[PDB]
Amino acid sequence: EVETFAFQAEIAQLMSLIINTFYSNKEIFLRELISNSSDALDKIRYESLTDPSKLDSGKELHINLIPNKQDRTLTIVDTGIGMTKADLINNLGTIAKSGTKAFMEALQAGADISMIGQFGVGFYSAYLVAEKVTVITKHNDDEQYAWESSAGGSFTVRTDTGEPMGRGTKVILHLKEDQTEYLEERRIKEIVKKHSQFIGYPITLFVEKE
Ligand SMILES: C#CCCCn1c(Sc2c(C)cc(C)cc2C)nc2c(N)ncnc21
Ligand SMILES: [Mg+2]
């Protein structure tokens, strides 16, 4: 059973701004998603210090970047804390309302889209390069979920019956037809080195079989 939800109006407005504004420096989406993975890895590491059983779902803390030219996807995988159903359906968008307002005010005042992570809403910069985003996620003591949106004001959430993850999050970017450069090894390597070089977890860039 797939449930469909409307974004809060302020979040729909942010997503439309990201999709519609002319802004050539699209590559900053990857730093934003890696930074989110790093924060989620920090969170499970910290919680594990007082409850070590939180790592029973996996001790390895790391990030994989996986391009797939057949599927036209770039996937950002982490073994961080993961997200609950309440996170996906209400709580993250609730928090994002204030950062959206501030971000949009700052843009009117002269800021640019690359500063989006200073407002806590960098995830939505995925829509600079993706026509659809699918988030697969598993938090301790909750089930595995798939969130999905092609923008347009709505998103879906379902329980995910696919390959079980131990714990963590996969952000699957279904790239726009004209954004396939972000599947190329040399392009991703360049962006990771430019914007993500001091992240405190291994980042493994997978390479394409074909
Ligand atoms: C880090 C951090 C905390 C914020 C939530 N979050 C995000 S960003 C996000 C937002 C703002 C809204 C929606 C509907 C979906 C997502 C993925 N990425 C991850 C991640 N890799 N692991 C755990 N939580 C994450
Ligand atoms: Mg929302």
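Going by Swiss-Prot, the residues shown for chain A are 16-225, listed in order.
Cβ coordinates are placed from backbone N, Cα and C, and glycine is handled just like the others.
As recorded in Swiss-Prot:
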type: MUTAGEN; residues: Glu47 to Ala; note: Strong ATP-binding. Strong interaction with HSF1, HIF1A, ERBB2, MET, KEAP1 and RHOBTB2. No effect on interaction with TSC1
type: MUTAGEN; residues: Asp93 to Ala; note: Impaired ATP-binding. Strong interaction with HIF1A, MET, KEAP1 and RHOBTB2. Loss of interaction with HSF1 and ERBB2. Los of interaction with TSC1
type: MUTAGEN; residues: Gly97 to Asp; note: Abolishes ATPase activity
Work out how many Å separate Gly97 (mutagenesis position) and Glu47 (mutagenesis position) at their Cα atoms, rounded off.
16
Checking the mutagenesis positions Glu47, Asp93 for other Cβ atoms within 10 Å of each Cβ, the smallest tally belongs to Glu47
Students should find that the Cα atoms of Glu47 (mutagenesis position) and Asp93 (mutagenesis position) sit apart, in Å rounded to an integer, by 13
Neighbour count, 10 Å Cβ-Cβ cut-off, for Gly97 (mutagenesis position): what number do you get?
24
